[PDB]
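J.: Okay, here's the structure, questions in a sec.
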There are 2 protein chains.
Amino acid sequence: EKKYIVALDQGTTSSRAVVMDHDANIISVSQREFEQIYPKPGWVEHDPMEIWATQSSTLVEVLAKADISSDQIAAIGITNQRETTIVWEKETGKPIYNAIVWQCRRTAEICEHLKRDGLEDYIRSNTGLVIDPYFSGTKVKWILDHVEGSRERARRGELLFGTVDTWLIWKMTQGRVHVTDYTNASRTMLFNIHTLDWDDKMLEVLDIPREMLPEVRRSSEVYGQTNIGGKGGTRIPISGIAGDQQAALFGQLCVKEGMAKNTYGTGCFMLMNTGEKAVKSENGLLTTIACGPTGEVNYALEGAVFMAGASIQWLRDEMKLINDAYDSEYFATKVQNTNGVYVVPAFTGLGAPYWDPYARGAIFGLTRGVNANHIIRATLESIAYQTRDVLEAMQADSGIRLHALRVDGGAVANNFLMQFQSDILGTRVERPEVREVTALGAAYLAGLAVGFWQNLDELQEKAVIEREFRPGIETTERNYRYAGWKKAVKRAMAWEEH
Amino acid sequence: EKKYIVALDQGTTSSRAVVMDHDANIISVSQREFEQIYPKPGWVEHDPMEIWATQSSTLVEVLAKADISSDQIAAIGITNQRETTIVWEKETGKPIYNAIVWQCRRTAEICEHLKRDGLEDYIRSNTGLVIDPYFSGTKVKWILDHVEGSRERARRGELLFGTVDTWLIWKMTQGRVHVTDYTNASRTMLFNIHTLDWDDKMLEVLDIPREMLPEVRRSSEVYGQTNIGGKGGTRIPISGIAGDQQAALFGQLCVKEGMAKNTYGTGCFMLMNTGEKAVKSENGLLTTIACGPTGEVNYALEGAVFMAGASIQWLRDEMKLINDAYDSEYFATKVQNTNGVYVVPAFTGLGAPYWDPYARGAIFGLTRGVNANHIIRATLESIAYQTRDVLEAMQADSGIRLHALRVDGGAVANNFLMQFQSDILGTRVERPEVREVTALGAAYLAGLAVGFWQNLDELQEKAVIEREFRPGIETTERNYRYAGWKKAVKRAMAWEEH
Ligand SMILES: O=P(O)(O)OC[C@H]1O[C@](O)(COP(=O)(O)O)[C@@H](O)[C@@H]1O
């Protein structure tokens, strides 16, 4: 009867839903894009409602199309886009303000003070994090700060805070349940990653009524259940929660320290499992929470690159330089190089390991003959460059050389990118079967959490290295190119006025 | 010293110039487009002046780049768009009306009369022509008729009639030379292909003062010279002239009865060398003048198809369905068939063998899934269908089965087209090296006329079968498909409101 696990993958640009079988086979999938609100340059919002809405309906759609019923869903996993923060009225469930997405750069001023009062370490030490508008804390504060009575009501606790998983879940339970998971919490900058609870100091400094937060639980547990109709008296359990990023790492099976992958998605996300030990970043990386071999706490080192697939979309939707008929790849391969062009995707400032919020998208070394294709390619390459960036610091931090790069996310389908990536890294890149582990991750979790499965062991046999990319450019080259990349990069930082 | 022949190819849509070496090599080439005026639908005009200006500059251009001087041009051959008619003031050399292009369906009524007073046969018998707005006569009179004092002045002979060559030359000789060649004259429907002179009844009938006509001469003789600057006192001989079509034939070296080609240009032009004997068409083809192996007269059978490259051109500029970067072919191949569609390029009415000036472009068989690619393709196919149509008339007329289609003209570079043609024909198609034999034809003639060459033989090994296409579709297919074409064709006929 209950033969399916269902994953809810609330992405940055679209909500998705995946139906999974015991054989961990994708049975059905649904997608719904939502609007990317840009109130003003460097600002990114989302509709708490639109999310919810798109996420729900899909959940429904997947099943529908597949002719599956509530009563066969063994459980539901949940992954989401991290850091993007939300605050609503507990009473009404009415946001008091749009979701402020992870890329949003507005919290910079605050970050500024933060810097100023010199917490660097505290934070790093307690959160694992780096001072950035990237993270939750700041966000919230801004909201409260921005809204009239907030703080009070917050304190009066009529006000509620949450990240995606949180929100979603709450919604799925008629606000019956208000919790998040570790992976998720570890990203707010209000959660102490060693102690494993909200950081008073943290809350203190940002000024955040504890009254606002949710119950932090384990990535794979039963948090509750939801009623979506069907044959009467059926409820589906919610037994899994990880931040997308972490979900992928899990889906990827990296549950053992030194295991890592790279996710080529909205941004680029490369994480490596640091076992049960927290590892300090010396290289401008993050220290976070991940999933033990069965969703228990673990840690990992992370490199966060804001712009990846996004760049591509931008090409397509903003620049209108490609369509979905004619691929980035298509064109990119029409030329044999950027023709010296470089693209600095600082569309949302920088990020690992730069962490500049004043940085802003730039294109370099243009000539009378550079054309679209050059650019397209250029864009595509930025991705890989960045990747290198973090990959490098990672060993630096990790103390470990990666023999090959594990990847995932649509972009990985881009053979070009792949190759390049490989070249430019001078490393074997391994492209698995199903590019969308992220969801498996969540499945696995919730699935595990409910005995659907006993352990990943069974799922060993699961991963298919569909392709393998080995380098084709020699060191010298590799280095040369990287250099320009580098050259480029700087010219973009500090761009934005404070 | 004089080492080069130069050919002027006055296209229907662009003037060209060509430089040839004694080895009959193309040294250089220049093109210059010009405006297709369409005063109203079914009408097609040209600015004599634009025709001229473009033709001249190219002549100049071609030499320039090639770094060649007047005093090295052994001689010049002229080739041009047939039937297209011009009338100007002898005094001033000012046209008194736009050039009426061969395509222009305006003289239809007049044509209607001619019919009615039953000259079918007479015309046909002396001209070898069919009754159509295609030919020159009607054209002339229409102008006359349309412009006030004309006739008189014409009788006063202050007015001059002429075809491209005619025009071009005068101009080149500063109105010092007013002539045409046979091939040309045969298209006026005022010249007797047997007698070899202006057909009195004809003029009588159209009311066309002999006064405005020119001395007819042979295709390869010295008509005079032209001053184009350079080393003081240098004149270039003009020693060759033929309707482009005929030029082409010659170029193809179809100088013996039974030899034939298929020109893929503005429209399609398939002519078969009928030796020195005029063969009557019982199949809706024309009987015309061509050149014996020495610029002597010959005859041929012809099939004129109004829309070939022009159709594409249209696809490109009007429909904007393709470009310079993305070819007819490009898309055409994106699909496996028209998906049932058919395109009847009656844009300018219908020609051989149909001869319906009231026909107009049409597209058939649309279904919801039909797309542009289909349409593009259908368009291309149209070419081949029409080819078929005439090819068969011709073999019937001719009584022989061509063992291969020899072709030429830009479109020939189109593989898809070439294949198809072949398929639908169920015949080998022989694609030669140099698609621009029209010009050669001319070169030859002129060069011939000046001893630049001694004779054709010299030029025998000049041609190369660049590609050979062989059928790949079955009689039934071949046949089925054709039908549809035929079906469609009808539906496009008689559209025009008399
Ligand atoms: O509506 P269903 O699925 O047919 O079952 C009826 C259920 O509705 C409820 O009244 C509300 O249940 P929940 O509040 O758990 O959603 C229960 O009392 C009852 O079991």
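Following Swiss-Prot, chain A shows residues 3-500, kept in their order.
Keep in mind that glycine also has a Cβ here, set from the backbone N, Cα and C atoms.
Okay, so Swiss-Prot annotates it like this:
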BINDING   A:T14, A:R18, A:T268, A:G311, A:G412, A:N416  ADP binding site
MUTAGEN   A:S59 to W  Abolishes inhibition of GK by FBP via disruption of the dimer-tetramer assembly reaction. Inhibition by EIIA-Glc is unchanged compared to wild type. The activity of this mutant is significantly higher than wild-type, and the Michaelis constants are increased slightly compared to wild-type
MUTAGEN   A:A66 to T  Although it completely abolishes FBP regulation and disrupts dimer-tetramer equilibrium, the crystal structure is essentially identical to the symmetric tetramer found in the FBP-bound form of the enzyme
BINDING   A:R84, A:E85, A:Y136, A:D246, A:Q247  glycerol binding site
MUTAGEN   A:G231 to D  Displays an increased enzymatic activity and a decreased allosteric regulation by FBP compared to wild-type. It displays a dimer form and is resistant to tetramer formation in the presence of FBP, whereas wild-type dimers are converted into inactive tetramers in the presence of FBP
BINDING   A:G235, A:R237  beta-D-fructose 1,6-bisphosphate binding site
MUTAGEN   A:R237 to A  Drastically reduces inhibition of GK by FBP and lowers, but did not eliminate, the ability of FBP to promote tetramer association
MUTAGEN   A:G305 to S  In glpK22; abolishes glucose control of glycerol utilization
MUTAGEN   A:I475 to D  It decreases Vmax to about 10% of the wild-type value and the affinity for substrate is increased about two- to fourfold. This mutation decreases the catalytic activity in a manner that is analogous to that obtained upon EIIA-Glc binding. It increases the affinity for FBP about fivefold
BINDING   A:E479  Zn(2+) binding site
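Each of these features: where is it, how hidden is it, and who are its neighbours?
T.: Following the DSSP three-state reduction, the secondary structure of A:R18 (ADP binding site) is strand. Over all protein chains present, the Cβ of A:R18 (ADP binding site) has 23 other Cβ atoms lying within 10 Å.
The Cβ of A:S59 (mutagenesis position) lies under 8 Å from the Cβ of A:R34, each of these being in the same chain and 6 or more residues away along the sequence.
In three-state terms derived from DSSP, A:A66 (mutagenesis position) belongs to a helical segment.
The DSSP secondary structure for A:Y136 (glycerol binding site) is coil.
Annotation note: A:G231 (mutagenesis position) sits in a coil segment as assigned by DSSP. Long-range Cβ contacts of A:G231 (mutagenesis position) within its own chain (separation 6+, distance under 8 Å): A:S72.
A sphere of 10 angstroms centred on the C-beta of A:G235 (beta-D-fructose 1,6-bisphosphate binding site) encloses 8 other C-beta atoms.
In sequence order, A:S72, A:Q227, A:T228, A:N229 make up the list of same-chain residues 6 or more apart from A:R237 (mutagenesis position) whose Cβ falls under 8 Å from its Cβ.
The 10 Å shell around the Cβ of A:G305 (mutagenesis position) contains 28 further Cβ atoms across the protein chains shown.
A sphere of 10 angstroms centred on the C-beta of A:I475 (mutagenesis position) encloses 17 other C-beta atoms.
Under the three-state DSSP scheme, A:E479 (Zn(2+) binding site) falls in the helix class. Take the CB of A:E479 (Zn(2+) binding site) and look out to 10 A: across all protein chains shown you find 14 other CB atoms.
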J.: Taking only the recorded positions A:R18, A:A66, A:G412, A:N416, A:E479, which one has a CA atom nearest to the CA atom of A:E85 (glycerol binding site)?
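T.: Out of the listed candidates, the nearest Cα belongs to A:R18.
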J.: Using all protein chains in view, find how many other C-beta atoms are within 10 Å of the C-beta of A:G311 (ADP binding site).
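T.: A:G311 (ADP binding site) is surrounded by 21 other Cβ atoms within 10 Å.
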J.: So which recorded positions out of A:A66, A:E85, A:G235, A:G311, A:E479 are up against ligand 1, CB under 6 A?
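T.: The qualifying recorded positions are A:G235.
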J.: Return the residues near A:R84 (glycerol binding site), defined as same-chain residues 6+ apart in sequence whose C-beta is under 8 angstroms from its C-beta, sorted by sequence, else 'none'.
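T.: Once residues fewer than 6 apart are set aside, A:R84 (glycerol binding site) is near A:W104, A:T165, A:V166, A:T185, A:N186, A:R189, A:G245, A:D246, A:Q247.
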J.: When you rank A:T14, A:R18, A:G311 by Cα distance to A:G235 (beta-D-fructose 1,6-bisphosphate binding site), which of the binding-site residues ends up on top as the closest?
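T.: Looking at Cα distances from A:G235 (beta-D-fructose 1,6-bisphosphate binding site), the smallest one goes to A:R18.
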J.: Can you tell me how far the Cα of A:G311 (ADP binding site) sits from the Cα of A:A66 (mutagenesis position), in Å?
T.: 29
J.: Translate the DSSP assignment of A:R237 (mutagenesis position) into the three-state scheme.
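T.: Where A:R237 (mutagenesis position) sits, the three-state DSSP reduction gives coil.
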J.: Tell me, in order along the sequence, which recorded positions from A:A66, A:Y136, A:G305, A:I475, A:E479 have their CA within 10 Å of A:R18 (ADP binding site).
T.: none
